[PDB]
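Take a look at the structure below.
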Protein chains: 2
Amino acid sequence: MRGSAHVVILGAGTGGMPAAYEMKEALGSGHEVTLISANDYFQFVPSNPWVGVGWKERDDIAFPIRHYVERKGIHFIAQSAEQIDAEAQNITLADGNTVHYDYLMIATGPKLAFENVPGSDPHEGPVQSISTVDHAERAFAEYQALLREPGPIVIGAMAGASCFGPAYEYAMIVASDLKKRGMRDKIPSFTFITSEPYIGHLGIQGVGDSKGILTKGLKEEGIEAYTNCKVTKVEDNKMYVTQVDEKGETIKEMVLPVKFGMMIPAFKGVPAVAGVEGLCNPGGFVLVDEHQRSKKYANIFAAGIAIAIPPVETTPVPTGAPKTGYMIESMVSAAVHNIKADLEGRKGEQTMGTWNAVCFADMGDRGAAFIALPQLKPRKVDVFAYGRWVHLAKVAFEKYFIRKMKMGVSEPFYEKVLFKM
Amino acid sequence: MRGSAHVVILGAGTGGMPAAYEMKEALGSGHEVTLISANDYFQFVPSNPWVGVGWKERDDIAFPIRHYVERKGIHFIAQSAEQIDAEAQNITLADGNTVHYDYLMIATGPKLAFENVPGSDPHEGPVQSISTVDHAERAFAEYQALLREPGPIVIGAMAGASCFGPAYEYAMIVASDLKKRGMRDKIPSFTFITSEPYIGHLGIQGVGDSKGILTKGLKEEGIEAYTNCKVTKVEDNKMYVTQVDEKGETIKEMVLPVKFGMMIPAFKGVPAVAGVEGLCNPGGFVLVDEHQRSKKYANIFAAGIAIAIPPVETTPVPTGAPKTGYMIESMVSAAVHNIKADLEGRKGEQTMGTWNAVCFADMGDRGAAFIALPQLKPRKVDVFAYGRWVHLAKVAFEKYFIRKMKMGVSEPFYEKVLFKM
Ligand SMILES: Cc1cc2nc3c(=O)[nH]c(=O)nc-3n(C[C@H](O)[C@H](O)[C@H](O)COP(=O)(O)OP(=O)(O)OC[C@H]3O[C@@H](n4cnc5c(N)ncnc54)[C@H](O)[C@@H]3O)c2cc1C
Ligand SMILES: Cc1cc2nc3c(=O)[nH]c(=O)nc-3n(C[C@H](O)[C@H](O)[C@H](O)COP(=O)(O)OP(=O)(O)OC[C@H]3O[C@@H](n4cnc5c(N)ncnc54)[C@H](O)[C@@H]3O)c2cc1C
Ligand SMILES: CCCCCCCCCCCCO[C@@H]1O[C@H](CO)[C@@H](O[C@H]2O[C@H](CO)[C@@H](O)[C@H](O)[C@H]2O)[C@H](O)[C@H]1O
Ligand SMILES: CCCCCCCCCCCCO[C@@H]1O[C@H](CO)[C@@H](O[C@H]2O[C@H](CO)[C@@H](O)[C@H](O)[C@H]2O)[C@H](O)[C@H]1O
Ligand SMILES: CCCCCCCCCCC1=C(C)C(=O)C(OC)=C(OC)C1=O
Ligand SMILES: CCCCCCCCCCC1=C(C)C(=O)C(OC)=C(OC)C1=O
Ligand SMILES: [S]
Ligand SMILES: [S]
Ligand SMILES: [S]
Ligand SMILES: [S]
Ligand SMILES: [S]
Ligand SMILES: [S]
Ligand SMILES: [S]
Ligand SMILES: [S]
């Protein structure tokens, strides 16, 4: 309300949870902060591939949100938004209730666009998903069914995907788990299908020796790999794959039987956000300026996967660049600073900073990780790492992030860099 | 003097130059800051290998100090200290003049311990040095003489060395330059001799895949490599090498003719500092606490290569861990903070922080670099990088560091990390 702006945060994920705490900390008792999310629990997304192979359980990576934000004075609504009216500034919830806002911060993350590939929905066929704990559990269930009746395995990433790391991770740990169970030789064929122009392109034109190292890794595991692929449909338990050359000309089509499969889908914006007129590009990603403010509505901000970021390259099969944790947190930090500024007259000048990508993958005893910045080459940092220490770091960071999600963040979040001091 | 402490900084190198500026900035006009150094010019040490092969000239990497520190109000004495009397707090200069201090900050860097290996002094035989611009020029001169009369080449690192990167760098660019001149096939043999237990140990038990990558690099260049070596003497233009096994038992002795050679020597403390009773360990390195204060004299501090750092490992042939730029700067920063604190009653609690090692090497078009921390494994960061971007970064950092040495530093120095903001 006037003189006491009501700030709503839509989505309680990697960006959204921290945003709720930071907003409340920045605004204080004189303003209402409301967090709205489809689920009543927080999940640590990077741990889902492990749930998909059964190395982790839901309880390890998820927890109920309500008590933790409420003791901070944040209102929490565990309800999905179905409609956003940016004119009236009203949000319509799944139960038909309406919530008004003075500022809205959109952190709704990706819609998994299974519809791009008929038959690819995890509920429609053998191609599963590990992006959410709900999907990863279903993936693991189908993995167990594979163990009972071995058959061909197909893991990879669809056309338009932007999150390639976890597909590589998942293929590796599936291969690893199979060995452990003494079941690897029961597998007729193990295939990796990707929209990448080459192995380890990762939607970022490669980083360090990602190409060489991921190529050798897949080969060590007896995983046959195909690049420049798009899947046209999944039908009768078969994946119909089309492979192109540099000029997008078809050089072959394949039909792959699939007993167990997992393809990372293309990401779009969620329907309630995409549905807002003039808010989003055709992909449903919120068009924002460098201050995280929507270009159309001055009182709508966005952070996380939900925002639009222009491509810097074009691949033979469409692919996108990933939006990862540190950049998301910088986005969140900027949005909160600039909203608070608005509330106090001044114009916030804070930006998300330099584009970057960071990813950690754990194979069990050893991890792989990379850091790339900025987006276009030659970069200022372009590094790929592998080893037991990367694994230890993943474990440490997960423990830290989850604890922080329960304790609240102020916060200039990433000061876990004081491991220098 | 009383109420106006006189602070002296001994050594105008990587640690010393910044220390002079930071001291003056921290203390201001009420205190006298004096910089004393053997040479009247600053040199960018990491560029010396390039001077040693002739890819760079003295003028590119060195500049006269006086005008730059004096316009900051810093007194500059271009004279070597011969004696330090810590009781009377007097420094005796080469010309016999004496300089008194209330606080002394020692940044004298390494003494190149050629005496450990009879005949190894660059002025006594064919084994040259690239650690200083004076030595690197002499190295290049002998390189040109090699071109006139090709003969065997021997490059590497002595027993007790702690700075291995530049030996690898130098071997690589010598090989590279030879090719460019169409002279590589005129070389009878090209040998790399190191005290490391294995290739790419680098005195830090390896970092990332340094072992694999440096091994392959030397092999690509037709450079035959030997580890676990110590050189017992250089005589009649031959290098007498002893190789041991894991238990330090001799497994062979070699006699290597040398037309052109360069071995990184072991580092000790400079004589004037080592000469101070109770100041140093037997190596001549200043024993300091975590606040950079000498354990014996409360008004003597030290930073840079000059300080003693305990070994965390023991190799078959003695070797040491390197002391590199970022850690040196943290040392400097801490010493300055704690001296200023002393001057104002309080006890400074600032420390150098976590042990780390960082090194950049440029091969011409592409560079290699690493970061390791902390000292002992498993590390929190253990990364090796290679590529054109590393080269671009070396070029950039050198340009930046030199400009800063002319303009002065305040300063929380390394904020060239805002390439994130
Ligand atoms: C398998 C996988 C592995 C990954 N690994 C890494 C890694 O190692 N390192 C790294 O930096 N990044 C990693 N990421 C990338 C990234 O950081 C995550 O995807 C991250 O969770 C995205 O943050 P977000 O806040 O934008 O979206 P999300 O975390 O998905 O949060 C979005 C939230 O808003 C909600 N929501 C959606 N629609 C509505 C609605 N209509 N109404 C109400 N709520 C709604 C959601 O249910 C959810 O809680 C990974 C991503 C995936 C899928
Ligand atoms: C070949 C080589 C390559 C290197 N490359 C890297 C790299 O890529 N990255 C990195 O972080 N580090 C690198 N280093 C390591 C390191 O950072 C440097 O050695 C650095 O110059 C050390 O800083 P310092 O202030 O301790 O000693 P120095 O830089 O040697 O400065 C010491 C100074 O004090 C003086 N002095 C000595 N005795 C006296 C005396 N009795 N009286 C008066 N003055 C005296 C000197 O003449 C000199 O000016 C390299 C070192 C070498 C030798
Ligand atoms: C971050 C997301 C991106 C992808 C995530 C999942 C990808 C899977 C990674 C496959 C790598 C497997 O293969 C593994 O790679 C590295 C090669 O650098 C090798 O390891 C090599 O370099 C490392 C350091 O980085 C050294 O410690 C090691 O001694 C050396 O052999 C291993 O011998 C090999 O077994
Ligand atoms: C920092 C100080 C330590 C040592 C300094 C001097 C050491 C010399 C380095 C020798 C390396 C030469 O060999 C070179 O190594 C890397 C291997 O990772 C290869 O490069 C490989 O990884 C890089 C990324 O890191 C990719 O961009 C490249 O496409 C891939 O082939 C090169 O194909 C090879 O030519
Ligand atoms: C240039 C800055 C790089 C920061 C990286 C160092 C430590 C943090 C790891 C990155 C990371 C972040 C930020 C992160 O937010 C996140 O959760 C989604 C991860 O998944 C485990 C991450 O691996
Ligand atoms: C954990 C912190 C790592 C910092 C490294 C990023 C940028 C700086 C490069 C390191 C470096 C420093 C600090 C440095 O002081 C120095 O001069 C002696 C170099 O030689 C060229 C260096 O390469
Ligand atoms: S997925
Ligand atoms: S991703
Ligand atoms: S990724
Ligand atoms: S990722
Ligand atoms: S040297
Ligand atoms: S060094
Ligand atoms: S080094
Ligand atoms: S170095």
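Think of each number as a place in line: the chain as shown, counted from 1.
According to its header, the structure was obtained by X-ray crystallography, 2.2 Å.
A Cβ is built for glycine as well, from the same backbone N, Cα and C atoms used for every other residue.
Among the features that Swiss-Prot reports, active site, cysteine persulfide intermediate is placed at A:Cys163 (among others). Secondary structure at A:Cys163 (mutagenesis position), taken from DSSP and collapsed to helix, strand or coil, is coil. A:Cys163 (mutagenesis position) has a Cβ environment of 23 other Cβ atoms inside 10 Å.
The Cβ of A:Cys359 (mutagenesis position) lies under 8 Å from the Cβ of A:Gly165, A:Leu202, A:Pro322, A:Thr324, A:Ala369, A:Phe370, each on the same chain and at least six residues away in sequence. Summarising the annotation, Swiss-Prot assigns active site, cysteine persulfide intermediate to A:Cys359 (among others) and lists experimental evidence as the type of evidence.
The feature FAD binding site is assigned by Swiss-Prot to A:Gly11, A:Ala12, A:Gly13, A:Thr14, A:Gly15, A:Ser37, A:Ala38, A:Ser80, A:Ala81, A:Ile305, A:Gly325, A:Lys394. Counting only same-chain residues six or more apart in sequence, the Cβ atoms lying under 8 angstroms from the Cβ of A:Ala38 (FAD binding site) belong to A:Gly11, A:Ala78, A:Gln79, A:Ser80.
Following the DSSP three-state reduction, the secondary structure of A:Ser129 (mutagenesis position) is coil. Here Swiss-Prot describes A:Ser129 to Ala (Swiss-Prot position 126) as a published mutagenesis experiment; the accompanying note says: No effect on FAD reduction. Strongly reduced activity with decylubiquinone.
Long-range Cβ neighbours of A:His135 (mutagenesis position) (same chain, at least 6 residues apart, Cβ-Cβ under 8 Å): A:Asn48, A:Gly52, A:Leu112, A:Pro122, A:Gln128, A:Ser129. A:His135 to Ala (Swiss-Prot position 132) appears in Swiss-Prot as a published mutagenesis result, with the remark: No effect on FAD reduction. Reduced activity with decylubiquinone.
Under its mutagenesis annotations, Swiss-Prot gives A:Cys163 to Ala (Swiss-Prot position 160) the following note: Strongly reduces FAD reduction. Abolishes activity with decylubiquinone.
Close to A:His201 (mutagenesis position) in the fold, though at least 6 residues off in sequence, lie A:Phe164, A:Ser210, A:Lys211, A:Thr227, A:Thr315, A:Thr319, each with a CB less than 8 Å from its CB. A coil conformation is recorded for A:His201 (mutagenesis position) in the three-state DSSP classification, outside any helix or strand. Recorded in Swiss-Prot as a mutagenesis result, A:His201 to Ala (Swiss-Prot position 198) carries the remark: No effect on FAD reduction. Reduced activity with decylubiquinone.
One mutagenesis experiment catalogued in Swiss-Prot, A:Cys359 to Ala (Swiss-Prot position 356), is accompanied by this note: Complete loss of enzyme activity. Abolishes enzyme FAD reduction. Abolishes activity with decylubiquinone.
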A:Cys163 (mutagenesis position) to A:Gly13 (FAD binding site): how many Å between their Cα atoms? 16
Please classify the secondary structure at A:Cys359 (mutagenesis position) using three-state DSSP. strand
Chain-internal residues near A:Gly13 (FAD binding site), provided their CB is under 8 angstroms and they sit 6+ positions away: A:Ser37, A:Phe42, A:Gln43, A:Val45, A:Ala107, A:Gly109, A:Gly304
Across A:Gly11, A:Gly15, A:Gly325, listed as binding-site residues, the smallest other-CB tally within 10 A is for A:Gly325
Taking ligand 10 as the reference, state which of the recorded positions A:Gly11, A:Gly15, A:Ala81, A:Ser129, A:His201, A:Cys359 have a Cβ closer than 6 Å to one of its atoms. A:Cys359
Measuring Cβ to any atom of ligand 7 with a strict under-6 Å cutoff, which of the recorded positions A:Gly11, A:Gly15, A:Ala38, A:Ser129, A:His201 qualify? A:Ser129
Within 10 Å of the Cβ of A:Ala81 (FAD binding site), how many other Cβ atoms are there? 25
Counting across all protein chains, other CB atoms within 10 angstroms of the CB of A:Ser129 (mutagenesis position) number 23
